[PDB]
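Trainee: Starting off with a structure, shown below.
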Amino acid sequence: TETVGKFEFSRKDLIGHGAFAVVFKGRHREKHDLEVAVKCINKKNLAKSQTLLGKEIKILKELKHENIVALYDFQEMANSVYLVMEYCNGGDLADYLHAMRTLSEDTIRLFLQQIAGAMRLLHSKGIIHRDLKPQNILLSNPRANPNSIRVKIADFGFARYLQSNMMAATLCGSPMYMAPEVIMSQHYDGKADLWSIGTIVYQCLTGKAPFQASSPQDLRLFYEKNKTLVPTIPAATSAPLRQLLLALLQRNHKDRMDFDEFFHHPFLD
Ligand SMILES: CCC(=O)Nc1cccc(Oc2nc(Nc3ccc(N4CCN(C)CC4)cc3OC)ncc2Cl)c1
Ligand SMILES: [Mg+2]
């Protein structure tokens, strides 16, 4: 039993062991029914793990939202960092998709409405996530309201503030979810995240990536050679969902849907 402020956990109660964090279940030390997740350095990748967890503290201490995993406390030192976070008892979207194979439009809509709510806060704060993918979208059952299941965006280790007249250029994220401009080593902005979201939505709908390749390098070459990208959308797809996907999965960020359009899109009614 280790303690971090008013919280405790045991390293028996593993949640998961990523390359840049190890996460354990724990609880408040007074209020034992308040569950938490405690994120720790992965010493196999100490320097990078420490950097990412420090960056996550900097971003998350500024974000309170129902659809973003909450940072309850943290403890940063020269050689160790801990985050104490809201426990998401439903696990990740990736595991859910692995079981469901595909999601109905109504479920996509429920989840996407919540993601958009989170993204509205990020966009208003000038923050880009840069690693949106099903492994970083968590589910929580916190319930006498309709559709009480909650989506929570996690893993802000790669996120940054981006001033509204500036472009980012750091290469980070997961190749299969990365916007073309990102993986082609160009300058990008907040619309890179909208591509990632479009690819998650497409994956939920069809069970596949919109643009398949054998490796990151292959996917890059594919985007380089194809000046327009058109995802294959099933004929059964509703017209608002088809239009949303086509507007999100535009190769060129200038042509891609922007935030205001995304938040007010007919599909999300
Ligand atoms: C390798 C999986 C992992 O550790 N992934 C992850 C990714 C992002 C954040 C995170 O931390 C948290 N995880 C949870 N919950 C949670 C997260 C992941 C799972 N998995 C993921 C897939 N595995 C195959 C099974 C369990 C189970 C979980 O509960 C039940 N709740 C709060 C935080 Cl801060 C953990
Ligand atoms: Mg961009």
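Numbering of chain A is taken from Swiss-Prot, so the residues present carry the numbers 8-149, 153-279, in order.
Method of determination (from the header): X-ray crystallography, 2.2 Å.
Cβ coordinates are placed from backbone N, Cα and C, and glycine is handled just like the others.
Not my notes, these are from Swiss-Prot:
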- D138: active site, proton acceptor (ACT_SITE)
- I22, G23, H24, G25, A26, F27, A28, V29, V30, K46: ATP binding site (BINDING)
- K46 to I: Abolished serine/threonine-protein kinase activity (MUTAGEN)
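Describe the structural context of these features.
Mentor: DSSP assigns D138 (active site, proton acceptor) to coil in the three-state reduction, outside any helix or strand.
Close to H24 (ATP binding site) in the fold, though at least 6 residues off in sequence, lie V30, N49, each with a CB less than 8 Å from its CB.
DSSP assigns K46 (mutagenesis position) to a strand segment in the three-state reduction. For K46 (mutagenesis position), the same-chain residues 6+ apart in sequence whose C-beta sits under 8 angstroms from its C-beta are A28, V29, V30, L60, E63, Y89, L90, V91, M92.
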Trainee: Between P149 and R153 the model skips 3 residues. Roughly how many angstrom lie between the two CA atoms, to the nearest whole number?
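Mentor: With 3 residues absent from the model, the flanking Cα atoms are 7 Å apart.
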Trainee: Fewest other CB within 10 angstroms, which one of the binding-site residues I22, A26?
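Mentor: Among the binding-site residues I22, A26, the lowest count of other Cβ atoms within 10 Å belongs to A26.
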Trainee: What number of additional C-beta atoms lies within 10 angstroms of the C-beta atom of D138 (active site, proton acceptor)?
Mentor: 22
Trainee: Excluding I22, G23, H24, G25, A26, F27, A28, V29, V30, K46, which residues of the same chain place their Cβ within 8 Å of the centroid of the Cβ atoms of the recorded ATP site?
Mentor: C47, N49
Trainee: What kind of secondary structure is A26 (ATP binding site) part of, going by DSSP in three states?
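Mentor: Note: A26 (ATP binding site) is coil by DSSP, not helix or strand.
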